[PDB]
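Single-structure report; data block below.
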Amino acid sequence: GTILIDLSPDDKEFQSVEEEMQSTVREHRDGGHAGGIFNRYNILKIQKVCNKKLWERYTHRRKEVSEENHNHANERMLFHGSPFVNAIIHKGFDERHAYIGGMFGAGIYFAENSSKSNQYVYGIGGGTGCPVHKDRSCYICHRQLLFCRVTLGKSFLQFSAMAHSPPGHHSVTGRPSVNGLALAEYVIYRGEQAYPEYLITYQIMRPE
Ligand SMILES: Cc1cc(=O)[nH]c2cc(-c3ccc(C(=O)O)cc3Cl)ccc12
Ligand SMILES: [Zn+2]
């Protein structure tokens, strides 16, 4: 029962979501290997993802976390890129989407930097790039990211040199320690702690 509603570029909701995507682009230490070389995106569309069942599943978990955490869900809006984006908007996040080899544990990963999530749209490491051209820096093919509502609850703070959550925690916060430009990443262990609120379709832009 998911329906996608197109936002008009003239709508303030479109404009705030586009500004979060654009303003959280950073340079990556791979020189663009995984996600391509760019400083900004061309946003083609932003759709609101509406699924009553998935939304209730998310608010039900959010109330349980918030009750375990002095009435504080610690809810954030974060990006998630994956080849499974079509399945996530219809069926929700789940364990099948956990990153088994993730540095901060086997869970589902979200990013503050949209350009970190862009690195994963075509798979771990950028996979083989776009399906059409096999190009991880393709400027033609349309990519998609989710901008998601995520319940962190009590988050374990892991400093990083760039399964279940640690006992008594509802998530993990991956704090960069070496690149003072990198924003945080977060990992959750139950799919019902994230709701894919917006589906953003875009291209990366070749720098001038
Ligand atoms: C760090 C991070 C940020 C993000 O926005 N998205 C991701 C997605 C995956 C991921 C996990 C499993 C698989 C697969 O089973 O094939 C694929 C991917 Cl892309 C892993 C990590 C991230
Ligand atoms: Zn392509």
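What you see of chain A is 952-1113, 1116-1161, where the numbers are those given in Swiss-Prot.
Backbone N, Cα and C atoms are what each Cβ position is placed from, and that goes for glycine too.
Taking Cβ-Cβ distances under 8 Å and a sequence separation of 6 or more, the neighbours of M1054 (mutagenesis position) in its chain are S1111, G1127. Classification of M1054 (mutagenesis position) by DSSP places it in coil, neither helical nor stranded. Annotation of the published mutagenesis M1054 to V in Swiss-Prot: Loss of activity; the original residue is retained in the structure shown.
Residues within less than 8 Å, Cβ to Cβ, of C1081 (Zn(2+) binding site) and separated from it by at least 6 positions along the same chain comprise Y1073, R1087, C1089, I1091, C1092, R1094. Look at Swiss-Prot and you will find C1081, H1084, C1089, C1092 tagged as Zn(2+) binding site.
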Quiz item: Where 2 intervening residues lack coordinates, what is the integer distance in angstrom between the Cα of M1113 and that of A1116?
Solution: 23
Quiz prompt | Other CB atoms within 10 A, centred on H1084 (Zn(2+) binding site) | solution = 13
